[PDB]
Amino acid sequence: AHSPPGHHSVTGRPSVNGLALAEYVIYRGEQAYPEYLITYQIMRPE
Amino acid sequence: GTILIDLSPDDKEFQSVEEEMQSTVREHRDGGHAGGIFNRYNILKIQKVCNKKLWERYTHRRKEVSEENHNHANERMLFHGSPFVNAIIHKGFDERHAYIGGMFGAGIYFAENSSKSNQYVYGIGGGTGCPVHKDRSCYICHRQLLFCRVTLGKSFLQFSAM
Ligand SMILES: COc1ccc(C2(CNC(=O)c3ccc(NC(=O)c4cnc(C)o4)cc3Cl)CCOCC2)cc1
Ligand SMILES: [Zn+2]
């Protein structure tokens, strides 16, 4: 796709769940640099 | 082109990245279906990604955006989870491979909540979970996310019904 005209990205901001943070979308690969690679497990709650 | 530099757990850089991971976990409306059930992670390793060519093209684009936006790149640090992490770190992000329509169209997706990016590491809606056990809530298999530098520029504000 393309950014909406005159914009460089989209911000998707949740409006129902007030505790959810934003998601963002870009439309050119050169607009991000993958700086850290994080290797992990999820932990089972106690 | 890409080298991966291991950070020690005593390095302040390790600690600040880990802190961003841990502190942006939230509850999800699917009760853990896509990404599993957890409140926190066991961070096994953090590697700095070093690639001169990908960096120069990042900074070249960043300068263009900034000059289009009252000298404001609007640079953030954000999470990205998908099955394509190993290709991304060697070849860079590529919008031509990102043709899957989601909540905000085709494009390259990032999240402020690390737990959001975690839902996609095994695929859309978590796919069939880990390759070994087919478990979307696997506590055994190793997962990977990227913590990325992203240029937003002027960002179109889309309020979503989530
Ligand atoms: C199969 O698993 C997924 C997981 C997540 C996604 C979504 C997010 N996908 C992306 O952000 C995305 C990012 C980078 C790429 N790929 C690359 O940039 C890339 C570069 N070089 C290669 C080989 O790939 C692909 C995608 Cl689909 C697409 C919309 O639906 C929700 C998120 C799409 C597919
Ligand atoms: Zn597993």
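Following Swiss-Prot, chain B residues are numbered 952-1113, in order.
Positions of Cβ are set from backbone N, Cα and C atoms, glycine also.
Quick look at what Swiss-Prot lists:
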- B:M1054 to V: Loss of activity (MUTAGEN)
- B:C1081, B:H1084, B:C1089, B:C1092: Zn(2+) binding site (BINDING)
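Recorded features from Swiss-Prot, shown on the structure.
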residue	record	Cβ within 10 Å
B:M1054	mutagenesis position	13
B:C1081	Zn(2+) binding site	20
B:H1084	Zn(2+) binding site	13
B:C1089	Zn(2+) binding site	18
B:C1092	Zn(2+) binding site	15
B:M1054, B:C1081, B:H1084: the recorded positions whose Cβ falls under 8 Å from a chain A Cβ: B:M1054
Cβ-centroid neighbours of Zn(2+) site B:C1081, B:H1084, B:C1089, B:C1092, 8 Å, sequence order: B:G1080, B:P1082, B:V1083, B:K1085, B:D1086, B:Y1090, B:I1091
Secondary structure at B:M1054 (mutagenesis position), reduced by DSSP to three states: strand
Separation of alpha carbons, B:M1054 (mutagenesis position) and B:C1081 (Zn(2+) binding site) (Å): 24
When distances run from the Cα of B:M1054 (mutagenesis position) to each of the binding-site residues B:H1084, B:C1089, B:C1092, the nearest one: B:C1089
